[PDB]
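Participant: Quick one: this structure, given as structure tokens, is what I'll be asking you about.
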Protein chains: 2
Amino acid sequence: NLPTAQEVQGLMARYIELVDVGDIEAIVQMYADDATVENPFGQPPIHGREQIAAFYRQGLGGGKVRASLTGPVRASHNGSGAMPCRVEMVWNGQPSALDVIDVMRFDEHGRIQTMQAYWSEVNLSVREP
Amino acid sequence: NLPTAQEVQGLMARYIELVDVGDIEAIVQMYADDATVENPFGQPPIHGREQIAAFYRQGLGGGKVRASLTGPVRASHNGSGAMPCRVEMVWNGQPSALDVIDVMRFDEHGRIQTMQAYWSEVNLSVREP
């Protein structure tokens, strides 16, 4: 059955953990095999487990990447939710911080069926040494 | 043309202002006439300016309602964005606070074409004396 509000809060916080540690296997594990990821929202979706793994491979490849929840997960009663996080990584040769909000819909097996990441360069902050 | 990241940031912050002051006319003004609101996401959409006005009428009717941005607006390059806010109002006879994340898609005239508010009772906090 479709994940309750509570469970969605649990699942979306766990996803941020996994991203923080770079556990690509576990991250990919969280997605339905026909899931889609739009990141950043606006770009063409990436489809299916194989492409997604590569996305997270390249994404978490090279620049050291931390992610942390910066507020409560907002969760609906229909297996969806949205959350704000801050992603630390190297951009354009500089340690930078990116503010993001991820929106996720889960299937009846508690897998991510759809993910969208809202952010752009306006949410981008370069850190001084 | 479709609103830039910067403009989206501006528009979504202005919406929160208007809600905070209860300017229903201006709020309704921000929406396309064929816009849809899902609030809370999961419930059936409300369609068009007339129903929307009533929604904001009832919504901002009775319980004193404040709303404030609690972090940066995440804005994409394709006329969409998402933001976190905290809504103060009276629920179930009690001054309460609700954590929300609104997701908005704008049209080429800078009007809100689609709004979704993510929150449920798990995001609800009742305030003591």
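The residue numbers of chain A are those assigned by Swiss-Prot, with the residues present covering 2-130 sequentially.
When the header is checked for method, it gives X-ray crystallography, 2.0 Å.
Here the Cβ of each residue, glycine as well, is placed from N, Cα and C on the backbone.
In case it helps, Swiss-Prot gives these features for our protein:
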MUTAGEN   A:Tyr16 to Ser  Reduces activity 20-fold
MUTAGEN   A:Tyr16 to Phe  Reduces activity 2000-fold. Reduces activity 10000-fold; when associated with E-103; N-103 or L-103
ACT_SITE  A:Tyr16  active site, proton donor
MUTAGEN   A:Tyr32 to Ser  Reduces activity 4-fold
MUTAGEN   A:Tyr57 to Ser  Reduces activity 100-fold
MUTAGEN   A:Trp92 to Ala  Slightly reduces activity. Reduces protein stability
MUTAGEN   A:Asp103 to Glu  Slightly reduces activity. Reduces activity 10000-fold; when associated with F-16
MUTAGEN   A:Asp103 to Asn  Reduces activity 4-fold. Reduces activity 10000-fold; when associated with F-16
MUTAGEN   A:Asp103 to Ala or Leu  Reduces activity 100-fold. Reduces activity 10000-fold; when associated with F-16
BINDING   A:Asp103  substrate binding site
MUTAGEN   A:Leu125 to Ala  Slightly reduces activity and reduces protein stability; when associated with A-127
MUTAGEN   A:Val127 to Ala  Slightly reduces activity and reduces protein stability; when associated with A-125
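Explain the structural surroundings of these features, please.
Facilitator: Residue density at A:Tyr16 (mutagenesis position): 23 other Cβ atoms are found within 10 A of its Cβ, drawing on all protein chains shown.
Sequence-distant neighbours of A:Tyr32 (mutagenesis position): residues of the same chain at least 6 apart with a C-beta under 8 Å from its C-beta are A:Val38, A:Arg50, A:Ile53, A:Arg112, A:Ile113, A:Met116. A:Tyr32 (mutagenesis position) falls within a strand when secondary structure is assigned with DSSP.
The Cβ of A:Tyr57 (mutagenesis position) has 23 neighbouring Cβ atoms from other residues within 10 Å, across all protein chains displayed.
DSSP assigns A:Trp92 (mutagenesis position) to a strand segment in the three-state reduction.
For A:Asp103 (mutagenesis position), other Cβ atoms within 10 Å of its Cβ number 26.
In the three-state DSSP scheme, A:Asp103 (mutagenesis position) falls into the strand class.
Other C-beta atoms found within 10 angstroms of the C-beta of A:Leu125 (mutagenesis position) number 15, with every protein chain shown included.
Around the Cβ of A:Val127 (mutagenesis position), the same chain contributes A:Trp92, A:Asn93, A:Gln95, A:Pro96, A:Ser97, each under 8 angstroms and 6 or more positions distant in sequence. In the three-state DSSP scheme, A:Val127 (mutagenesis position) falls into the strand class.
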Participant: When the Cα-Cα distance from A:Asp103 (mutagenesis position) is computed for each of the mutagenesis positions A:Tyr16, A:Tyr57, A:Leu125, which gives the smallest value?
Facilitator: A:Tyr16
Participant: Going by DSSP, is A:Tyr57 (mutagenesis position) sitting in a helix, a strand, or coil?
Facilitator: helix
